[PDB]
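Structure first, commentary second.
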There are 2 protein chains.
Amino acid sequence: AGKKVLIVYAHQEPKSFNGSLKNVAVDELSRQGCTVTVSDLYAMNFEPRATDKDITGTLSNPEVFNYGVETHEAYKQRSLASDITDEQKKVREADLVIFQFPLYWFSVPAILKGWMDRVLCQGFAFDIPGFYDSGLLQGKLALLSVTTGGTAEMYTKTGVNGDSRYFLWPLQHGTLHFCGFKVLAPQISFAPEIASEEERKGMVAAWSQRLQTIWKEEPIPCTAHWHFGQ
Amino acid sequence: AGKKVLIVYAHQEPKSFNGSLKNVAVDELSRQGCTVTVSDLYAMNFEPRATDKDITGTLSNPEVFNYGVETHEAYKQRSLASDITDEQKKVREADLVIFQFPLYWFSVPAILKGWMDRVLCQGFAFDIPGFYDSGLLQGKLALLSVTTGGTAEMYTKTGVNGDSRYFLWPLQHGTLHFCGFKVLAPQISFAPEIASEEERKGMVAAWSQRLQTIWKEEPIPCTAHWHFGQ
Ligand SMILES: Cc1cc2nc3c(=O)[nH]c(=O)nc-3n(C[C@H](O)[C@H](O)[C@H](O)COP(=O)(O)OP(=O)(O)OC[C@H]3O[C@@H](n4cnc5c(N)ncnc54)[C@H](O)[C@@H]3O)c2cc1C
Ligand SMILES: Cc1cc2nc3c(=O)[nH]c(=O)nc-3n(C[C@H](O)[C@H](O)[C@H](O)COP(=O)(O)OP(=O)(O)OC[C@H]3O[C@@H](n4cnc5c(N)ncnc54)[C@H](O)[C@@H]3O)c2cc1C
Ligand SMILES: COc1cc(OC)c2[nH]c(=O)cc(C)c2c1OC
Ligand SMILES: COc1cc(OC)c2[nH]c(=O)cc(C)c2c1OC
Ligand SMILES: [Zn+2]
Ligand SMILES: [Zn+2]
């Protein structure tokens, strides 16, 4: 029945390590016969700000602007900006969404934060029933593929940065799990810049390798225990 | 001495609950005789995207664009875009920085994430070495004044969202502490959209009342234990 993959990609430089990782995911998932689409946010000059431009025609309450309410009603009334709905159509059709980004301040770059803020609107991604286990994107897989400046040692529990999993919580749980995604284990490529050449080649190779059996994987249990506990 | 306060404010609607919490801070700090400046991000149409437009000089490596490297050298050389250096002057002069924002996906709205990505560059906010307790903003205070959709109850260890302190980690530790700020306890105003008129007025006056004695507070111990316990 085939599978559709969306890669949401947030790097300014096509020759970057992130670009290589995105390119390998494209090469390998396309080799398997999957339908692959990439949202190259910087190349699209993707709008990160949540503003009233995100609603076309006339606001639900033009006196006091409430982004959440107005985007909810806009979704229901098919009245959202086309950049947003173009993205929601790719997500709707995806079986798997991979986010490929460098870690910026223990989180996603603002351009990709703006994608999550604007694309994952109430009525599309969640509503009152239909959050966490029940969220509107249930059935879909999501996966963070993150590159870091810090070596793997810095990201241990008693290290300076604390555990990798500590920063994962707002993205995996607060965002992806909230919307119904099952979350595969994050791919974390530690510290590509302090190399080496061969060691960079090796991390790109390992991601490609993992993508081979991505469809065999089980989701993580997306829990406070998984992130912080023992 | 007296003191300088910068409020970095991220809400689209001046009549909003965020609007009121920013306005009471300006009013109370101004009443005390403090110097007060507000960076009203949406009104400034503040650029959230980290791009090569943020550097105007000869790039250190114009064949492969690396945002961290290029902004660090642009800072030393003074070729950063001026919107960034305008913010930096505000932070440099400040004794206290307050971030006033609605929680968006367990984090800051993208427009304010872009402020942290672009303004807190290497050379200015931190160096290597020169971070966490050696951060370049040592001696300044910071405070997150966050509003939520979820109730206090929802943000407890056994509630749907887990403890409120879990989502504070990337912002308090990975960003502010990393830059050397001493972090004051977060002001979290839970679920104003749900709350009654009296409860909302109550939340605004509790912030006003807290600001009366802010200069007397000790910072939090910004550690994994404060954040996750326990
Ligand atoms: C605003 C900001 C905030 C940040 N916050 C954090 C943080 O909170 N925590 C943290 O750890 N880090 C942080 N960083 C560091 C950041 O996460 C790293 O800079 C980034 O992940 C490096 O990945 P890259 O793709 O840009 O590396 P690149 O510099 O693009 O790649 C490294 C090398 O790989 C080469 N390359 C590309 N493809 C290949 C290939 N196939 N094989 C071999 N070599 C290849 C490149 O040419 C380059 O020499 C931050 C950086 C910035 C700018
Ligand atoms: C993209 C997105 C992501 C989100 N992610 C999360 C999340 O991860 N977790 C979560 O909990 N929530 C989330 N939310 C919900 C969001 O945090 C809240 O909607 C926001 O915190 C509420 O603050 P506000 O200023 O917008 O409230 P408002 O809607 O502006 O205020 C509520 C009421 O208070 C009134 N008010 C204004 N001033 C005063 C005053 N002086 N005295 C008394 N009343 C006053 C207003 O008139 C209004 O009637 C998200 C929302 C969006 C849009
Ligand atoms: C803002 O840039 C940041 C922020 C960080 O932590 C918050 C970082 N932590 C690390 O362990 C290693 C690096 C390199 C790093 C970094 O820049 C390269
Ligand atoms: C995407 O918007 C979000 C995301 C959330 O958690 C991620 C939320 N959690 C809550 O507890 C309560 C609310 C209102 C909420 C919210 O607004 C609808
Ligand atoms: Zn979860
Ligand atoms: Zn800390």
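Chain A is numbered as in Swiss-Prot; the shown residues are, in order, 2-231.
Method reported for this entry: X-ray crystallography, 2.0 Å.
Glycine is no exception: its Cβ is also placed from the backbone N, Cα and C atoms.
Annotated features in Swiss-Prot:
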type: BINDING; residues: A:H12, A:18-21, A:104-107, A:148-151, A:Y156, A:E194, A:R201; note: FAD binding site
type: BINDING; residues: A:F127, A:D128, A:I129; note: substrate binding site
type: BINDING; residues: A:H174, A:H178, A:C223; note: Zn(2+) binding site
type: MUTAGEN; residues: A:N162 to H; note: Loss of activity toward CB1954, no effect toward menadione
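A map of Swiss-Prot features onto the structure.
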| residue | record | Cβ contacts under 8 Å, 6 or more apart |
| --- | --- | --- |
| A:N19 | FAD binding site | A:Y10, A:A11, A:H12, A:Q101, A:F102, A:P103, A:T148 |
| A:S21 | FAD binding site | A:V205 |
| A:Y105 | FAD binding site | A:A111 |
| A:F127 | substrate binding site | A:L121, A:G136, A:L137, A:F179, A:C180, A:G181 |
| A:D128 | substrate binding site | A:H73, A:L137 |
| A:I129 | substrate binding site | none |
| A:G151 | FAD binding site | A:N162, A:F191, A:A192 |
| A:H178 | Zn(2+) binding site | A:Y133, A:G136, A:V184, A:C223 |
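Proximity to chain B, defined as a CB-CB distance below 8 A, holds for A:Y105 out of the binding-site residues A:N19, A:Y105, A:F127.
Around the Cβ of A:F107 (FAD binding site), 24 further Cβ atoms fall within 10 Å across all displayed protein chains.
Under 6 Å, Cβ to nearest atom of ligand 5: this is the test, and of the binding-site residues A:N19, A:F107, A:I129, A:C223 it is passed by A:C223. Reduced to three states, the DSSP call for A:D128 (substrate binding site) is coil. Taking the centre of the Cβ atoms of A:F127, A:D128, A:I129 as the substrate site, the nearby residues of that chain (Cβ within 8 Å, site residues left out) are A:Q123, A:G124, A:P130, A:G131, A:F132, A:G136, A:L137. Of all the Cβ atoms in the protein chains shown, 27 others lie within 10 Å of the Cβ of A:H12 (FAD binding site). Cα separation, A:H174 (Zn(2+) binding site) to A:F107 (FAD binding site), rounded: 15 Å. Checking the binding-site residues A:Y105, A:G151, A:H174, A:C223 against ligand 3 with a 6 Å cutoff on the Cβ atom leaves A:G151, in sequence order.
Close to the recorded Zn(2+) site, the chain also has A:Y133, A:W170, A:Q173, A:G175, A:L177, A:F179, A:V184, A:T224: residues not among A:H174, A:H178, A:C223 whose Cβ is within 8 Å of the site's Cβ mean position. Among the binding-site residues A:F107, A:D128, A:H178, residues whose Cβ is positioned under 6 Å from ligand 1 are identified as A:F107. All protein chains considered, the CB of A:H174 (Zn(2+) binding site) has 23 other CB atoms within 10 Å.
Between the recorded positions A:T149, A:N162, A:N162 has the most other Cβ atoms inside 10 Å of its own Cβ, all protein chains included.
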